[PDB]
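Notes follow once the structure below has been shown.
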Amino acid sequence: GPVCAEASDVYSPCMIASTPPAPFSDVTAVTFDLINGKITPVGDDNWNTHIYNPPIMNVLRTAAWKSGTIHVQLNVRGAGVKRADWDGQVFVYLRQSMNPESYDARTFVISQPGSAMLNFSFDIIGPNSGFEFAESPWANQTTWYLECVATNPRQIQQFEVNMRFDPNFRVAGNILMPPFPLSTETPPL
Amino acid sequence: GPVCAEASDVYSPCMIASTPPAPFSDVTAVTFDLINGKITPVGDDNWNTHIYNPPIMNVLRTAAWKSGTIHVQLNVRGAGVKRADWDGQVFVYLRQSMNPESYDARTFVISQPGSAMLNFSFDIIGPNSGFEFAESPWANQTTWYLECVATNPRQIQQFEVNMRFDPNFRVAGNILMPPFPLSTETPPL
Amino acid sequence: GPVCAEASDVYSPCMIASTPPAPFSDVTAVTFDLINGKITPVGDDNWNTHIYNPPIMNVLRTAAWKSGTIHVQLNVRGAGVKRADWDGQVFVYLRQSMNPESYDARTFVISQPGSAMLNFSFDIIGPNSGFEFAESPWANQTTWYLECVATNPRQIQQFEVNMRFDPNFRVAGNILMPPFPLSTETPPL
Amino acid sequence: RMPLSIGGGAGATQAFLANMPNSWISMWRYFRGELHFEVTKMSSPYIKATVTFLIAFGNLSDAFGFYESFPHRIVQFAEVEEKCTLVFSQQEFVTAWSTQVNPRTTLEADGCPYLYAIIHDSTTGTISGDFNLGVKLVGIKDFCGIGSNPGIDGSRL
Amino acid sequence: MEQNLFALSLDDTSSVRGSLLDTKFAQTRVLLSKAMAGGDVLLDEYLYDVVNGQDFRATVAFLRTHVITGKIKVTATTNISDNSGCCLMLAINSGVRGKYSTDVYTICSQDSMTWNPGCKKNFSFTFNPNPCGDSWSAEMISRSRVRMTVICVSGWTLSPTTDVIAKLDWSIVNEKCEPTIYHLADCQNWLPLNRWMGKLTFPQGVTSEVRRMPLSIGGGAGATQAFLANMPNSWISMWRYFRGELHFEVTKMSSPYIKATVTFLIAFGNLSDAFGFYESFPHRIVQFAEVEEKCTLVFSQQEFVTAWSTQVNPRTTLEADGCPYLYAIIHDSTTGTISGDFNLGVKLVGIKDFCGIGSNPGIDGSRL
Amino acid sequence: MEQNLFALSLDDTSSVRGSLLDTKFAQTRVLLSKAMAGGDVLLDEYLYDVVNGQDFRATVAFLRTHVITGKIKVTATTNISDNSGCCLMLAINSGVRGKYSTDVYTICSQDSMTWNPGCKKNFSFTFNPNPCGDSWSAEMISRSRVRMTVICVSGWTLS
C-alpha cells in the first residue's frame, strides 16, 4: 500500500464463525474443514457458526473425487475497539489432518487491527489419477482443515472463509448427502 | 509499502455518499447500484448522496445491453479523528441481487484509519451473446450492487465509487432515461 | 510490505509547496499545474511555494506540443507529530480543467502518518496527431492539474511533486518563455 | 450553428438528456472522422428555401456576408424530395476536436468546429409557416477517438 | 438553364496552389531604425495578424481553406550598401507566455532565417507552422497563437543616411509539410537544435583575441539571477552525457569592410589566451568574401574521444573543466577602413549521429 | 537562402480558373417586393459595381487579371411555391445613355436569362461581356460601363 493491487474474481462465502460472547476472555480457536464444510470449535467454547450454501460449497460437499486448486480468502472482523487498545492476533494453520502427529502445511500470522484479509490457495491432489476423495480410508487420503486462533476473542468478532475454484478444478462422482438446511447470511445493518 | 505500485488510468467518480450527521452513532450502511446509478441507504438513515454525470455513468445508465469488465475504486474518507482513537471499519459486499436469499460475490474488509482505497473489478456478463440487460425479467438477469457498511459513521465521513471500463467493454441498445439533473462535485477547500 | 518492491528510475523534483505557518489550522489545498509549472494555492492562504528547474520542468514549460506518459511521485512530509496524535489526511485529485463543471480523472486518498509517497502516471494525449498543446483555445485542449488537500496543515508540512518522462514521450515546437529565476532546493540539515 | 462537440448530451432546464451512442462517443476526449449528416425537410413543399451547409468556427458573426468563400454544399429541395445527405470529408478538419466543451465558453473563444446552416436566399411561400429543417448526424466514418474523457457535466457550447 | 446545385464543385477542399503570385497572401512592412541596437525587436506580432487588412490573390483562399498541405515561404527583400551590414533574424515560434524574452538565444530554435542585408540581396525560407503534423490552417494558427518575431542581433556597423524598410512576402509554396518531433531515443540520426552558441565580438586591433564557447550546451543561456530556455536545448539536457558530429553554422554580422580571418577548433578550457600554438590542433580557417556570409563548420567523431556532459556546474573554472570547448581565434587581426567590430554569429544547427547517455538529474544554472 | 527574384513566376498572366468555388467573385442580393408590377426595375447597376465590397476566392484575381478568356456564369437561386409564379429577366447590355428605357423589349437583346421561379428552382447562364472578342477584363467592363439589369416582366400571380 497505500495504492492496492486489484482483486477481481467471484469468491463465495462458505463458512462464518462468530466468537464466543462476554465475559469469555481466554484464548480460543476454531477449525474449518474446508472440503467437507464443517466447523468444529475447540474444547467446549460456544462459538456461533453457520455454513452457507453457495454453489462452491454444494459441489465440495457432494463431489466425491476432486482435483485442482482452490483459492481461499479468510476475512476477519472486527469489533469496534480503539486502535491503540488492540492486542488481538490471528494465527491460522492449514493442516492435512487434525491429529496431533500431523504437521502444518502453511502458517499465517496476522495482527492487523479491526479487520483483515488473507488470500491464499492450495491444490487438492490425490492418488486416483490426480483426484482426492476427502477423508477416505483408501490410501489414507485426508482433507484440508483450517485451524484459526483468536488470541483475544473480545476484539475478534468473527472469521469468514470465502472460496473459489481455479479454472483447472475437476470433480467426479457423487455422494449421498442429507438435506442441507437453508441458512442465509444475515447482512449487517 | 512503503514504496507504492503505480496507479495509471482515468477513473471517473460516479457516486458519493456522505454519512449521516451528529449525533447519529449507530452502525449503518448504503448500497450503490453500480450499473443503474442509484444510492439507497439502509433503513431511514439520512445519508447525503449524489450521483455525478461523467461519461462512464451516462453510458451505464443509458446502455441497455452491456458486456465486459469494469474496474472500481472505492475511496473512503475520513474524518479528522486522532489515529489512536479510531475504531471504525468498513465492510463492503458485491452482490448480484439485493434480496436476502442471494449471496455475496465478494467481500472486502478494511480498517485503515482516516482514509482508504480499494481497487477491484468484476465482469458484467450475460445470457444474450455475452450481454446483460441489468435487472431485466428476461432470464432473471440481475445487476451488481455494492453494499458498504460504516461501523462508526462519526469517523467515516463518506464513500466514493470511481469506475472505469476495461477496453473489452461493449454495449448495445438504448434506454429512454429521464432528464439527468446537473449535480456537480463540490471540491474540498 | 514489510519487504518493499523496488524503485528504480530518475525522478526529478519539480514543485514544492510548504503549508501555511501557525496558527492557521483550517483545511486548505493547493493546485500544481503539472504541465505549465505553476502553483496556485486556494483562497488567500499563504503557502510557501517553489518551482525548481530540472530538465523535465524546462521541457514541459518550453515545449509546445507534447505526447505520452509522464510518471509522477507525490511525496508528503511530515511534521514531527506523535503518531497516535496524527489525524491529518491528504486527498489528491487529477483534473483536466480547474473549472467547477469538470470532473476528476483520478482521486487518491492517503492517511499515512508523518510521511507518504504516491506513484501514479497519466498520458498526455491530444488532437494534433496525438499531441497536446496545453491550455490552447484550439480544440479546447486542456492541461492537467493536481489539486491536493491537507485536512490538517499543522501536521502536513509540505507537498512535493517529482516527475519523469516515460521513454515514449515526444515533444515538438517551442514557446517563448520569460527568464526562469534560479530557485534552488534548500536541502534539510 | 450546430456544434460538432456533440458529446455530453443535449439541454433541458437544469438538466440534460442522453442517448447511449452520444454518451458512448463522449468516452473519448478528442475525435475526428467523415461526418455523415442527413438533413430532412419538415415543413410543407410550399415553404421554399435554399440552404448552404458548411463547416466553420464559432467566431464568424451573423451579417458576415462571405460564407461561400468556405467550401459548402447547397441544398434545394424539390416538391417530392425530402431527404438529403451531406458528407464532410477528412479535408474539412485539420485535427481532431473535443467531444465535450465547457458550457460557459462563448462562441468567440471556442476552437472546435461548427456546422453552419445558412439561408442562401430567403424563406418564402404563399402560405404562412416556418421553414423547418432537421439535421441528424447519422454516423462517423473512419472514426478516430483519442484519449480518455474525464468528463464535463453540461451540454451546450 | 437550371442545374442541380447540390452536385456542383463548391465543396472543393483543395490546398492553396499555383504560381508564387497566386499563392501570395500577405506583405509586411518592417521598419529598421537608422540607429538600431543588438537585441532589438523590430517586429513582433501573431502570424495570423500578418494577414489583417490584406488583399492579395490567395488572401481569401488562405483564410478559408480548412487544410493546407503546403509550407509557408517568407522572403525578405531588404538591402543595403556593401559598406554597411547588420544581422536580422526572422523567427517563428509555436507560442508565448506573458512578459517573454526576445533574446536571439530564446527565439532561433524551431524555424528561422538569419541573414545580413549587406551581402544577401534577398533571403527566403520555408517552414511549417504546425511542427507535429503534415497540415495546418489559418484557424489553427490564429487560435494556437503562432508568433512571428523579427529581431536585430547586431546593429548597423555603419548607419545608413535614413531609415530602412524590410518587405516580407508571405506565400504558400507546394512542398510537403514534414514534422520535426523530438523524442527520447538514445541513438538518433539527426537531432536538430538551432542553438545560438553565441555572438562573438572581436574589436579592431592587434591583440590575441580568443573566444571560447562551451559544448556543455544544456541548461540554457544566462541572464541576471536567471536563465533562458529553448525547447531543443532543454531537450538535450534530458540526457547526462552526449556526443556526435556537430554542425555549426557561422555567420558574418558586420559589413564586408570589416575583415578578419577566424580559426575554429575543438579544445579544452585550460589553454590560455597568449598561448601561440593553436594551429597545432586540427582546425578550420574561415575567411569570408564580400558576397559570402555563411559557412558550415563540421566536427567529426574523431575530434571527441568520449561523450561529454550536457550541463556543468556554474562555479567550475576553465582550469578544471573537462568538457570540450569550441575556440574561435583571430588568425591575423581585425581590420577595416571604417570603425566597427567584427561580429560573428555561431549557431549549432544540429548533431548528427547523436548518442545520448544516461539520465540527467539536472543542475540549475547556465554558463561554465 | 537567396534566390533570383527576377526569374520567379510573379508575372503569371493566367486566366482565372479552378472549381466553381475558386472562381466565384461576387454575390448579389436582389429584393423582390411582396406586391411588384410588370415593367419594374429590381436591380440596375454597372456590372463592375457588383464586385464592390466583396471577399470571395476569385474576387482579387478577377480585378487584377489583365485578360480573362473565360465566360461569366451567373446563377440565380430564387424560389417560390408552385401555387405562385412570376417572370424575372436578368440581362446584360454593353452600355447606356441618359434617362434610358427599361422595358423588357429594349433590354433582352444581347445576353439574358428569363425564368419563372415557380417552376425552376434555380437558373444559370453564361455570357461574354465583350461581345466582339475572345477576352475581357475587369478594367474593360468598369470603364466600358457594362450594365446589368434585372427586371420583373410579369408580377406575382399570387403574392
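All chain C residue numbers match Swiss-Prot; in order, they span 834-1022.
Any Cβ shown, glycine's included, is placed from N, Cα and C.
Of all the Cβ atoms in the protein chains shown, 24 others lie within 10 Å of the Cβ of C:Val942 (mutagenesis position). According to Swiss-Prot, the mutagenesis experiment C:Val942 to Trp carries the annotation: Loss of capsid assembly.
In the shown protein chains, 20 other C-beta atoms lie within 10 A of the C-beta of C:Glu980 (mutagenesis position). DSSP assigns C:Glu980 (mutagenesis position) to a strand in the three-state reduction. For the mutagenesis experiment C:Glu980 to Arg, the note given by Swiss-Prot reads: Complete loss of capsid assembly.
Taking the C-alpha positions, the distance from C:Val942 (mutagenesis position) to C:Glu980 (mutagenesis position) comes to 12 Å.
DSSP assigns C:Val942 (mutagenesis position) to a strand segment in the three-state reduction.
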